[PDB]
Amino acid sequence: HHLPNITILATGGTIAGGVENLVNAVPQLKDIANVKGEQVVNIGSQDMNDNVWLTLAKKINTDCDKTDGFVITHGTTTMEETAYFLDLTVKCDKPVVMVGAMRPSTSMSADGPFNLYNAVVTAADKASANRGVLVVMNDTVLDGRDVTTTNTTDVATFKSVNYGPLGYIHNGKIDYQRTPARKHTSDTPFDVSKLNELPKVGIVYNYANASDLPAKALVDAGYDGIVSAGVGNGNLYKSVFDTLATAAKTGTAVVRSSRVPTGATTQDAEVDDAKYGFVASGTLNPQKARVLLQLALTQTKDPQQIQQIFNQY
Amino acid sequence: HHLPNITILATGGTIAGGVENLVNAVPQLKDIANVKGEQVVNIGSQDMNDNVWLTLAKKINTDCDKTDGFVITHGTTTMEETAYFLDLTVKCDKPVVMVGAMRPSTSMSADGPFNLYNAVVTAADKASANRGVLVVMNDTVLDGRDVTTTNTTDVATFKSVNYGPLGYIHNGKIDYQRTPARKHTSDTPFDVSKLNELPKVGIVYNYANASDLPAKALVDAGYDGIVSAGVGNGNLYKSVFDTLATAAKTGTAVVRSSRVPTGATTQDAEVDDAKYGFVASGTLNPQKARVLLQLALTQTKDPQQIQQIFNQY
Amino acid sequence: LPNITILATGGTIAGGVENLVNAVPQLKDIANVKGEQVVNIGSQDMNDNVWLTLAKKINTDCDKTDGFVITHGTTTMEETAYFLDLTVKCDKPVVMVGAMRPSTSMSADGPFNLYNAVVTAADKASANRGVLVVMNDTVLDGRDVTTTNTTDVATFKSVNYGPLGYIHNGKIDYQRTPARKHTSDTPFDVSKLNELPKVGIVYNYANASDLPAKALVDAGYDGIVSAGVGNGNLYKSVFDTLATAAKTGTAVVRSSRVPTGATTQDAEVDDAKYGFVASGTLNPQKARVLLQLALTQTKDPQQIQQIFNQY
Amino acid sequence: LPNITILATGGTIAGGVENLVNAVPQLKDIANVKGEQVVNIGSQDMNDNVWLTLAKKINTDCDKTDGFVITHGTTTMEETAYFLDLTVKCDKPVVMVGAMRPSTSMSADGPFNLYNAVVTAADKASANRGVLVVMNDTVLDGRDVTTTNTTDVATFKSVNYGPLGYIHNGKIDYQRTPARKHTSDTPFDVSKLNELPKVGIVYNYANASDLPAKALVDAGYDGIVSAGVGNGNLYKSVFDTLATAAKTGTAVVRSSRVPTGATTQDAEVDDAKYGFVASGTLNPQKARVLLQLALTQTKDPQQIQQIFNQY
């Protein structure tokens with residue numbers, strides 16, 4: 001009886017005490033796995049972009065058979081977006097686990113070391129397979145679809161705000177009581193292996209007396225899709241509504257989501273989606289709805305079919 | 001011993017079973033107060049705008065001495081924004097209480113009737129004075145600064161997510177254990193009595209691979225101020241950052257807030273605000289930071305002084 | 001249209017029990033509803049006999065109906081739901097519902113809650129998910145569901161693992177199902193039982209008396225659940241009484257007064273050494289339900305621990 | 001630089017008690033720190049004698065220092081904090097701190113928590129806010145603070161009314177202060193007491209035994225707090241025992257096992273008729289603290305109710 005082989009892919013700086021030398025910062029890692037590190041890119045998470053996403057997904061798909069699991073170290077600001085992109089595009093059913101740190105590795109009571117430890121525990125556990133892309137933060141295993149950051153600074157910020165966590169980790173053991181029902185990874189039709197770019201999808205915000213200029217600027221630039229961060233149950237300020245209604249009639253894909261941090265933007269409730277050709281995002285927040293819309297646009301431009309995609313993934 | 005006189009100002013449709021005839025939908029109101037209703041405007045809350053705000057504040061300031069308290073019925077989508085605008089601009093220290101309903105007045109288990117009842121209870125209670133503008137929803141008394149909507153459909157959606165509620169209502173009695181520390185109402189310098197318009201402030205969203213076109217569109221239109229809904233602790237995608245940095249150097253006021261639903265966007269932590277001339281929003285979310293920025297711009301265009309305003313109100 | 005049976009255990013939650021279709025006419029559009037009053041008791045006085053009656057009724061009537069809705073007061077809903085979750089062998093939907101506001105109150109919650117419970121019981125997708133609680137537009141599993149606030153209409157939450165689904169306009173978006181075994185996958189069978197093992201609960205706090213625990217032991221209780229402090233720790237005096245009782249054959253489960261999170265095995269207390277069982281995410285009242293049932297099968301602590309790891 | 005005294009009640013929370021400035025060197029930049037070991041006990045074994053000792057020490061040493069930080073285990077922190085909140089007469093900051101992870105663990109929380117507690121005790125703005133608990137970058141009042149999760153570093157929350165302030169980079173943004181009276185505005189004075197009235201807690205649940213409650217009554221306890229179901233309701237057998245005890249002069253407080261919300265007076269139980277007291281937002285363990293103190297002044301239920309409405 002030997003240890004699993006886990007690869008750590010880094011996207012940025014170190015979250016505990018180079019990527020080569022993590023087994024020296026956290027020597028406890030040796031007792032759980034044989035670890036190898038690769039620096040895939042080196043960027044701040046706030047600057048995350050489509051090229052990095054494509055690079056990551058291709059790397060995991062290509063190296064899937066060379067390792068028992070993956071841990072990806074990633075900044076916290078856009079973790080939730082990269083996790084969902086990977087959840088839809090990775091075709092490997094071995095564990096893929098993302099992890100970060102809310103405090104810098106040099107600060108007192110840095111969270112990164114224990115988070116990294118727990119991420120490797122999770123990647124090494126056979127029970128973690130077939131659950132989609134996972135985020136491990138603060139002793140908790142979270143699915144890539146529902147996970148979001150709820151507080152600007154709290155070490156406990158990452159939560160699955162609509163449907164809850166998959167499991168909790170205590171003393172290196174995971175109690176899994178849930179798995180996601182929406183389709184992920186190998187069960188999706190999305191395949192990015194041949195793609196060098198993704199459809200252009202932007203996000204506009206709604207609020208009192210909202211300007212329509214952001215929306216117009218995107219339409220005039222020929223964006224493929226626009227996600228509205230609506231008020232309440234995905235409602236839109238009138239000027240924004242008028243702009244997006246005309247955009248949707250002339251070929252732009254329009255998804256109604258919500259600025260409100262929990263709950264679904266429901267179909268045909270507040271706005272007659274069938275009349276305008278809009279798609280309702282359900283529980284996906286604006287930034288995650290963008291991810292799914294970009295992918296849906298690689299397969300179809302028909303709002304009816306896009307809506308079905310939002311109801312399945 | 002007689003009952004207080006409470007005025008109900010409506011901004012839209014009825015939240016229980018015209019505004020004239022509310023005492024017939026909720027006859028229990030008669031036992032608590034002598035009620036008078038006025039329809040101030042009639043618009044959907046998603047279409048809320050600066051003109052309505054100015055109208056409301058002027059009406060309350062003008063009628064303050066004619067009544068013992070005010071209840072304003074308002075749609076839920078933008079309640080949080082109107083509440084904070086009033087919290088900063090009303091000069092009456094009698095109770096001003098906003099209320100709405102998450103379910104339509106015709107549906108089974110409509111929440112509006114009991115919410116309206118409780119709002120009048122709150123407006124009638126002497127202990128409610130001097131606490132700023134209040135929101136009463138779901139048996140809870142919430143301050144206009146911290147209150148926000150947390151779920152798209154839940155009757156329990158309104159919460160003061162950073163500092164908690166002021167009081168709870170049980171059987172027509174309020175247990176107040178808190179009052180807001182930030183300055184409000186009569187203690188602010190903001191005076192809208194002479195104003196027919198407010199400075200133009202827009203909001204842009206950050207996310208992976210964020211377009212700078214929304215921000216550029218606002219700058220090119222000559223907006224007075226721009227609020228960034230940043231990632232994490234108010235961070236900005238690089239293209240957005242570059243656009244806003246140049247805007248701030250050339251006279252546009254720029255406030256960093258966060259798309260993350262709780263916690264403060266803190267000063268000089270993630271971004272060197274002093275170098276770029278940016279202002280950090282603290283706990284104010286993007287839509288509320290817009291409210292304060294619009295008002296601050298009536299007094300000053302200097303980022304240092306704007307920052308002090310964000311630290312006091 | 002499906003045939004749905006409403007079993008009442010107390011008062012009416014909208015506007016007795018065949019009145020319901022008159023109080024909530026909209027029910028006729030979604031199901032053919034029949035009602036029976038099984039008992040008439042306050043939820044605060046809920047007891048083992050009512051539990052046995054309910055489970056036998058459902059098990060016996062399973063073939064005659066397409067789903068069950070049980071009307072139940074809110075105070076102890078979470079206990080009954082878990083009991084039924086472990087003992088019901090019908091795989092048709094069983095849905096519990098109640099109301100936080102009286103049916104005569106302004107903005108009473110019971111009518112819409114009842115409507116949504118019937119919706120849930122009528123949906124094919126609800127089957128095989130265990131016993132469910134439907135409150136405030138949300139569908140919750142009977143194991144994790146608990147009341148979090150004394151008065152709020154939104155009180156019912158699955159505080160460790162989340163809800164199964166949300167209901168909007170009569171349609172349910174299910175994204176979860178419980179992994180722990182339930183209903184027809186458990187070994188527990190109450191069909192021939194007229195009583196259950198005696199299990200009590202003691203609370204821990206600063207300067208706690210051991211007298212409650214001693215009282216239960218002297219009365220020959222079969223098991224004792226401790227509502228511990230933090231991660232299931234015990235006040236010294238209480239610990240000593242329970243350690244002794246475990247040696248003489250009383251089953252002892254460490255749970256926590258803390259409202260979320262697991263009481264984990266062998267972390268704060270050497271469970272193997274004293275013959276204690278750790279409750280996991282089960283709060284004290286739920287841990288009682290499982291221990292009662294466990295004790296119908298075994299008195300061995302290691303086997304009871306295994307049960308607490310599977311159900 | 002302010003002079004801050006660290007009073008320890010148990011183990012060390014970073015890397016005994018004069019070591020602290022060596023374990024957390026950054027403390028030297030913000031205060032002149034002195035440490036004293038007051039007792040050395042596990043938090044789960046916290047008791048009335050430790051409480052009396054702590055309050056007398058602070059009251060006696062108030063003039064010699066600019067603020068106090070008390071190091072305390074997490075299990076019962078919420079009880080000690082409320083006791084001190086009612087009995088301390090020093091108006092200088094008193095700040096409690098602990099750690100959810102052992103000081104030797106990876107990513108131990110105690111060092112930064114200790115640093116933030118000293119920061120808080122050193123800030124002028126912290127005075128006159130009552131006794132405070134500083135955990136996970138947040139400043140919480142001793143009345144409302146409770147532990148919400150068995151293991152999470154973020155467990156401590158003021159679940160009904162929220163935190164007072166948040167700490168970022170050594171600065172505190174205070175937006176709240178507690179309205180209920182505390183510290184030097186209470187009538188409670190423990191300076192001449194060597195013991196406290198005897199108050200125990202019983203739990204309610206389905207089929208609850210009255211034996212715990214009877215045991216406390218037979219031992220002549222001065223008061224009993226009920227952890228009720230829902231809005232402080234009681235299982236029938238328990239109710240009957242407590243109704244009898246209240247008539248013979250035992251003080252009885254109805255609280256709730258439900259983790260948030262008030263137990264409200266005369267709503268679910270006719271408190272006036274039975275001579276019971278409703279706890280408001282005080283959970284059972286906190287309601288014990290107040291009832292113990294109330295009973296040093298009066299045995300009359302109407303006066304005890306007034307106390308529960310003011311403190």
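One is the number of the first residue shown, and numbering goes on along the chain from there.
Recorded method is X-ray crystallography, 1.9 Å.
Including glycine, each Cβ sits where the backbone N, Cα and C put it.
Within 10 Å of the C-beta of A:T14 (mutagenesis position) there are 20 other C-beta atoms, taking all protein chains into account. According to its DSSP assignment, A:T14 (mutagenesis position) is coil. Swiss-Prot gives this note for the published mutagenesis A:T14 to A (Swiss-Prot position 34): Loss of enzyme activity.
Swiss-Prot lists A:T14 with the feature active site, O-isoaspartyl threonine intermediate.
As a published mutagenesis entry, A:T76 to S (Swiss-Prot position 111) appears in Swiss-Prot alongside the note: Reduced enzyme activity. When other Cβ atoms within 10 Å of the Cβ of A:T76 (mutagenesis position) are tallied across all protein chains shown, the result is 25.
Under its mutagenesis entries, Swiss-Prot includes A:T76 to V (Swiss-Prot position 111) with the note: Loss of enzyme activity.
Recorded residues A:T14 (mutagenesis position) and A:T76 (mutagenesis position) have their alpha carbons 13 Å apart, per Cα-Cα distance. Here 15 residues go unmodelled in the deposited structure, bounded by A:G17 on one side and A:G18 on the other; the Cα atoms of these bounding residues are 9 Å apart. DSSP assigns A:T76 (mutagenesis position) to coil, not to a helix or a strand.
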